[PDB]
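Working notes for the structure below.
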Amino acid sequence: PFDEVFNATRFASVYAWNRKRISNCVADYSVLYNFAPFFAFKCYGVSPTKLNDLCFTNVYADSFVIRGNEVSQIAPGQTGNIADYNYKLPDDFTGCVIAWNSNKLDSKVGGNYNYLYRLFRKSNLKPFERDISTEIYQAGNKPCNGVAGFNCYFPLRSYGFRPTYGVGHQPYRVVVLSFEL
Amino acid sequence: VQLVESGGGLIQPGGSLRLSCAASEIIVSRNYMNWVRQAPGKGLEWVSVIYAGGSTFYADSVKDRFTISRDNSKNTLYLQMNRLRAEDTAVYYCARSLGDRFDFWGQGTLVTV
Amino acid sequence: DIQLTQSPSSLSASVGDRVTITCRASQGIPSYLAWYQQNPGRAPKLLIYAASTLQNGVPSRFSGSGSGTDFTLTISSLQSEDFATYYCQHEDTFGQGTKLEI
């Protein structure tokens, strides 16, 4: 039950990353190597070769899209916009992370404004926590009742992927697998 | 709206000092706060930044020698600078970064070494 | 490590002329570029952001354009109060700076 995650025709935004539960079906991990090449393939707490011989209770697959340079933030103990306000991993994370370039699938001349991320928030994010709010962010107690202006900003920003950007700013598709023991 | 810096002065070479940027009409614990510096006769140089979530970042050339913090009750920001060099002599500015913009700037304070 | 270079390092013009300034990046970047003004002995003042958006309170005569690796700031008409230093900034990188004269 991996093809629908890796070969999905559309991927979710990072601020609303998709989660899929997997349980009750045998999984051949070798199939992952068939979707070559992977820009990053890093596992914490498990040997990639020995996964076929471990029977975990359940698995979770989280999928989203990010910039290339931000890919390093998907790891325990890291910090930044993605790590703080969009997607947090536990310090004792046990699972794998796969990321591959998608410049040919998620880049348009008009600029893909479909693919947003959260800029500012009043507090950090807990591990595997989500937040899909869209109320105006506030700086100063002069209330913003839903009117943009000074200190009243909508807290989402667009990636605006385009074909000509450098590798650092080009889109990357990310899938994170977590196992339950 | 105000962002006023205080603390700069003549400090001995390698001395330790603390610069306090006091705010008004903005809340330090809510925005992205930045310390920038300008050396006389040269362009601006970004020094350090702190997010509203508590994360901090510094330039690689001055890391482990500076420390950025705040006091939320007093809506103040603080930069502890240790082992100051004449190369650290400059006017330091307290800026609010709003996405990819430094919309609000302070008058800054002079640190001589 | 993306670098920003401004040009010309200095130019002189009379009152009422049209002025153009260029900021060029070492390699192609999105249009996340801002232009700031600074008078001697004063804190820098934001002028433009996104390379085309004018900040509130900025006079309408300032304009900006460009993309890819080259961006430009234009002043249609000068004035006695238009002579100062200008900087182009992207993320955490500031330009070398530019000067204007009467």
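Counting begins at 1 with the first residue displayed.
For this deposited structure, the header notes the method as electron microscopy, 2.7 Å.
For all residues, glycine too, the Cβ spot is worked out from N, Cα and C.
According to DSSP, A:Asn7 (mutagenesis position) is assigned to coil rather than to any helix or strand. The C-beta environment of A:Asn7 (mutagenesis position), restricted to residues of the same chain at least 6 apart in sequence and closer than 8 Å, consists of A:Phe35. Among the sequence features in Swiss-Prot, the mutagenesis site A:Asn7 to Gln (Swiss-Prot position 343) is noted as follows: Reduced viral infectivity.
In sequence order, no residues are near A:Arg10 (variant position), counting only same-chain partners six or more apart with C-beta under 8 A. Listed in Swiss-Prot is the natural variant A:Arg10 to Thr (Swiss-Prot position 346), annotated as follows: In strain: Omicron/BQ.1.1, Omicron/XBB.1.5, Omicron/EG.5.1.
Under the heading of natural variants, Swiss-Prot lists A:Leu32 to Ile (Swiss-Prot position 368) and annotates it as follows: In strain: Omicron/XBB.1.5, Omicron/EG.5.1. Around A:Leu32 (variant position), the C-beta neighbours below 8 angstroms that are at least 6 residues distant in the chain are A:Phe2, A:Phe6, A:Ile98.
Here the residue is the original one, while Swiss-Prot reports the natural variant A:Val109 to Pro (Swiss-Prot position 445) with the comment In strain: Omicron/XBB.1.5, Omicron/EG.5.1. Listed in sequence order, A:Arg162, A:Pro163 are the same-chain residues six or more apart from A:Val109 (variant position) with CB atoms under 8 A from its CB.
As a natural variant entry, A:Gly110 to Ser (Swiss-Prot position 446) appears in Swiss-Prot alongside the note: In strain: Omicron/BA.1, Omicron/BA.2.75, Omicron/XBB.1.5, Omicron/EG.5.1. Taking all protein chains in view, 7 other C-beta atoms sit within 10 angstroms of the C-beta of A:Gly110 (variant position). When secondary structure is read from DSSP and collapsed to three states, A:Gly110 (variant position) falls in the coil class.
In sequence order, A:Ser13, A:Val14, A:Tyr15, A:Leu156, A:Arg157, A:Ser158, A:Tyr159 constitute the residues six or more apart from A:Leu116 (variant position) in its chain with CB-CB distances below 8 Å. According to Swiss-Prot, the naturally occurring change A:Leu116 to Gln (Swiss-Prot position 452) is described as follows: In strain: Omicron/BA.2.12.1.
Quoted from Swiss-Prot, the note attached to the natural variant A:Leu116 to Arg (Swiss-Prot position 452) states: In strain: Delta/B.1.617.2, Epsilon/B.1.427/B.1.429, Kappa/B.1.617.1, Lambda/C.37, 19B/501Y, Omicron/BA.4, Omicron/BA.5, Omicron/BQ.1.1; Contributes to cellular immunity evasion and increases infectivity. In three-state terms derived from DSSP, A:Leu116 (variant position) belongs to an extended strand segment.
For A:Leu116 to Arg (Swiss-Prot position 452), Swiss-Prot lists a mutagenesis experiment annotated as follows: Increased resistance to neutralizing antibodies. Decreases HLA binding to NF9 epitope. Increased binding affinity to human ACE2.
Record note (Swiss-Prot) on the natural variant A:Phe150 to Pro (Swiss-Prot position 486): In strain: Omicron/XBB.1.5, Omicron/EG.5.1. A:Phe150 (variant position): 15 other CB atoms within 10 A of its CB, across all protein chains.
Swiss-Prot lists A:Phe154 to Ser (Swiss-Prot position 490) among its natural variants, and the accompanying note reads: In strain: Lambda/C.37, Omicron/BQ.1.1, Omicron/XBB.1.5, Omicron/EG.5.1. Reduced to three states, the DSSP call for A:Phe154 (variant position) is coil.
Record note (Swiss-Prot), mutagenesis A:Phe154 to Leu (Swiss-Prot position 490): Increased resistance to neutralizing antibodies and human covalescent sera neutralization. The unchanged residue is displayed. Annotation for A:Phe154 (variant position): same-chain Cβ neighbours under 8 Å, separated by at least 6 residues, are A:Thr134, A:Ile136, A:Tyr137, A:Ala148.
In sequence order, A:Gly111, A:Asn112, A:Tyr113 are the residues near A:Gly160 (variant position), counting only same-chain partners six or more apart with C-beta under 8 A. According to DSSP, A:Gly160 (variant position) sits in a coil region rather than a helix or strand. Looking at Swiss-Prot, you'll find the natural variant A:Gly160 to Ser (Swiss-Prot position 496) noted as follows: In strain: Omicron/BA.1.
Straight-line distance linking the Cα atoms of A:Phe150 (variant position) and A:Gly110 (variant position), rounded to a whole number, equals 29 Å.
Those recorded positions from the list A:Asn7, A:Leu116, A:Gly160 that have a Cβ under 8 Å from chain C Cβ atoms: A:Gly160.
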